[PDB]
Structures are given as C-alpha cells and as structure tokens.
Amino acid sequence: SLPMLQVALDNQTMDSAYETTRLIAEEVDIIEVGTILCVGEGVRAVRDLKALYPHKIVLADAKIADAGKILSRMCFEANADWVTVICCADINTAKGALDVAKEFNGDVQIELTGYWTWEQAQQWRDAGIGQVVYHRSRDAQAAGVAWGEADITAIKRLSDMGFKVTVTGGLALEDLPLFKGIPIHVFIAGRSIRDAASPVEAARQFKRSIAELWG
Amino acid sequence: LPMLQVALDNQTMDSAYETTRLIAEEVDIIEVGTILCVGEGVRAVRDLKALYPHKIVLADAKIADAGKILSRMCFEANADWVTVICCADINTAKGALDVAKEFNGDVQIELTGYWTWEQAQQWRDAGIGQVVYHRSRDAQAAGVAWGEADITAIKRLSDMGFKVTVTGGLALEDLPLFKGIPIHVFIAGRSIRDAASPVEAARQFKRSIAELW
Ligand SMILES: [Mg+2]
Ligand SMILES: [Mg+2]
C-alpha cells in the first residue's frame, strides 16, 4: 500500500499555515500541526484545522515528553486524530498518551528525533504503540547530516518489528528513491511543499513519484 | 541560596493568573510550564513577562528539534530561559544556545526520561550551563520515588559544572535530601499551586531553603 503524504505546518501563526492549507489540503493525506505551530498558537491550531478539514487526518506534533495523559487529552479534546510522543519520554508517558488516544479513537506515534535504543523500541511495541516517525533532525540536516545506509537499516528493522514507519526531515523529491522497496507508511514534507513556487505542483510531484516507486 | 521557581502547568492564562496573583512576589522564577506552552502558545511567555518583568521567566518548551526557530520564538516573546529536552540532537541544543546568547538568555537541558553521561559531557562541551534534574510526573505516578541514586546523579552533574535545577513533585519535606549540594533552583508546581495556602507554601519553601543553605 502506497506511502501516504503528510504536510507539516511548521508555521508560527495560523494565517501563515492557511496560506499553505488553502492550496494543498486536498492534495495531501495528513495535515500536521507542526511543533512550531503548536508552540506559536497553542492547541487552538488543532481545533481550527480540524474544523476546516474534518474529513482529513489531523496530527498534533506535540512531541510529548512527560505528562502524557494531560497533554494528549488537551490535543484530543481539540479534535486531533494522532499525537506524537518523543522517544526519550518515560514509558509511562507513552502508555498514558495511548490510553487517552484510545478513548478518542485516535493514535500515538513515537517521534524518533533523539538518541534511542532497540530495547526502548521493544518497550513501545509491548505497550501497543504501532507507529514511529523516523526523523532526521532539522538541525542535524543543517550541520550536513545526509540520509544514509544506517537510516535504511534502522527503518527496515523498525518496520520488521511491526511499526508503521513515517519518514521525515528535509525530504526532497529526489530522496524518495532511497526508500524504494520498504513499506513506508507516510512521507512528511514541510519546506519542500510550503516553500515551493507552486505548493500544489510540489505535492502532486511527490504523489506521482510515490505512485511510480511503490506502484 | 537555591532560588524558588513556580511551575505554571495550567491550560489557560486565566488559570495561571489564579496562582500568580497570589505568589508572583514570593518566588524568583515564573515558569510557563509545557502544558501552558501547548495550551496558549508563546503568548503565555509574552504576557507573563509583561506582568512580572522583574522576575526570571522560563519557557518550558522542551525543545526537541528546530532549536534556533523555537528558541527564537520564545526569546522574541521575552523569555529569559528556555528548555531543550535531553534527547534532542546536539545541534538542537547548540542552535538554541546560540539564539539565547543573542537575547542574553540561557538554555536548560531538561533531563526527563532517558539520557546518558556521554550526552551530559557533550552539553558541557557545547557551553550548556544548566540542567533540570527531573523526576518524570508519569514515573512518579507509577510509584517512582526520589532516592540516593538521584542524589548521586545530581552531585555528579554539579561536579561537571552544571547549575542544577531539582523538580518532580517536590514537597517541602523533600528539601533535606539535597542538603550540601549547591542546587541552583528548586521547582514547585503542584505543592504551591494546589496548596490550601499558596502563599504559605511558597514562604515555607523559602524559609526551609534559607535554613538549609
Ligand atoms: Mg513535525
Ligand atoms: Mg515544567
């Protein structure tokens, strides 16, 4: 099943985000309230986006580090479908977010933007976490860290463990072939869509490439 | 003396103000807790600094990536300090620190959940001078207590050159566990906000710190 496309709204205000969504809401599968937007506007961003686009999956990229129940409930009460929990969070923080998520028929992803270990990954699975976001840090990318062999190995291993894997971190259209033959769940594009000359055509290019590579 | 910080882990500004209107003058540091950062966004920082410009305002954003961008948003909103979560990429902590210096502020590494002594050395080499030794709320709720392993780890961090903040469901009675250590800040959230008398709770903390240090 083709990788889906997620747009990251890493905008500081709602109006900046809407300049993107008004173009591409019907060209992507998942609308993400990026961490930058969650911090810029708060959880109203999730509520307002879901109200605009109630037929789409809305993801609140809160990167919950602690207070799993309280922070997940705030996002779900704002009508989020999915929320993120950062990989270094205490295991009880993940479980607590998942418990709330289940009350709302939502889901939790673990955000792999840190150091983390294979034992922790097993803990996530036993806890009933079914999604991870394999994430090349924005700041690592800026310090010259490219997608490499080790990333492919790890993604495959996470998939083999039974996670649906999302891939993200400065993805460009030309990076998609690196991942061919792996059952990627979702590719996230932020800058490569929002900042394109034509965000609509950028999203359509990602979709065509995906349909070729995984078709 | 160790400073006293109140954590505003509220979902709305008006809820936070129920606490600050009682105790803003009784503490040294007013923290915009992560919960308030998510509830209201960075306006919480701007509003609270405008109200209490003579106090240190900490934005507990627990930055995980996009260090330069998220730190700048907090500092543009007049934060004094910001937190970066311990599993962030080292370039995230450096990014946030570089921005902090532009604004004459500072970064704290939030030690919630998993981290390593190797990473602690990395932070130090990066120029990070503050950490928050944090017993996770969810760990506390699963029965994790403070213990001697926590004291040993705090001393170790202190010896490495970090100014250490101590937090995680701290009660007045917990203060003597840390005697002898040059603790930079003690945070109280629930034990001040939710006390029968928040003013007495804050003054009792300050009194005990003055006794012990
Ligand atoms: Mg994101
Ligand atoms: Mg806090």
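Residue numbering in chain B adheres to Swiss-Prot, whereby the residues present occupy positions 3-215 in order.
Keep in mind that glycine also has a Cβ here, set from the backbone N, Cα and C atoms.
If you look up Swiss-Prot, you'll see B:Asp11, B:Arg192 marked as substrate binding site. In the three-state DSSP assignment, the secondary structure recorded for B:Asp11 (substrate binding site) is coil.
Long-range Cβ neighbours of B:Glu33 (mutagenesis position) (same chain, at least 6 residues apart, Cβ-Cβ under 8 Å): B:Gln7, B:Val8, B:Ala9, B:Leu10, B:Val59, B:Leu60, B:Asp62, B:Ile189, B:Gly191. B:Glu33 (mutagenesis position) carries a strand DSSP state (E or B). Quoted from Swiss-Prot, the note attached to the mutagenesis of B:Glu33 to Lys states: Loss of activity.
Residues annotated as Mg(2+) binding site in Swiss-Prot: B:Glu33, B:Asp62. DSSP gives B:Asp62 (Mg(2+) binding site) a strand state.
Neighbour density for B:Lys64 (mutagenesis position): within 10 A of its CB lie 28 other CB atoms from the protein chains shown. Looking at Swiss-Prot, the entry for mutagenesis of B:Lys64 to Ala says: 16% of wild-type activity.
Annotation of the mutagenesis experiment B:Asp67 to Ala in Swiss-Prot: 5% of wild-type activity. Around the Cβ of B:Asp67 (mutagenesis position), a 10 Å sphere holds 30 further Cβ atoms from the protein chains shown.
Looking at Swiss-Prot, the entry for mutagenesis of B:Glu112 to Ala says: 0.5% of wild-type activity. Spatially close to B:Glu112 (mutagenesis position) yet at least six residues away along the chain are B:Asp62, B:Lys64, B:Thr85, B:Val86, B:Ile87, B:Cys88, B:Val133, B:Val134, B:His136, judged by Cβ distances under 8 angstroms.
Under the heading of mutagenesis, Swiss-Prot lists B:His136 to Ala and annotates it as follows: 5% of wild-type activity. Within 10 Å of the C-beta of B:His136 (mutagenesis position) we count 21 further C-beta atoms, all protein chains included.
In the three-state DSSP scheme, B:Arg139 (mutagenesis position) is classed as helix. Cβ contacts within 10 Å of B:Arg139 (mutagenesis position), excluding its own Cβ and spanning all protein chains shown: 25. Looking at Swiss-Prot, the entry for mutagenesis of B:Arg139 to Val says: 17% of wild-type activity.
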Would you identify which of the binding-site residues B:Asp11, B:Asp62 has the most other C-beta atoms lying within 10 angstroms of its C-beta? B:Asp62
Given recorded positions B:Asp62, B:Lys64, B:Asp67, B:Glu112, B:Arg139, B:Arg192, which are under 8 Å from chain A when comparing Cβ atoms? B:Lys64, B:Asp67, B:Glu112, B:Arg139
If H, G and I count as helix, E and B as strand, and all else as coil, what does DSSP give for B:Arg192 (substrate binding site)? helix
The number of other Cβ atoms within 10 Å of the Cβ of B:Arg192 (substrate binding site), counted over all protein chains shown, is 14
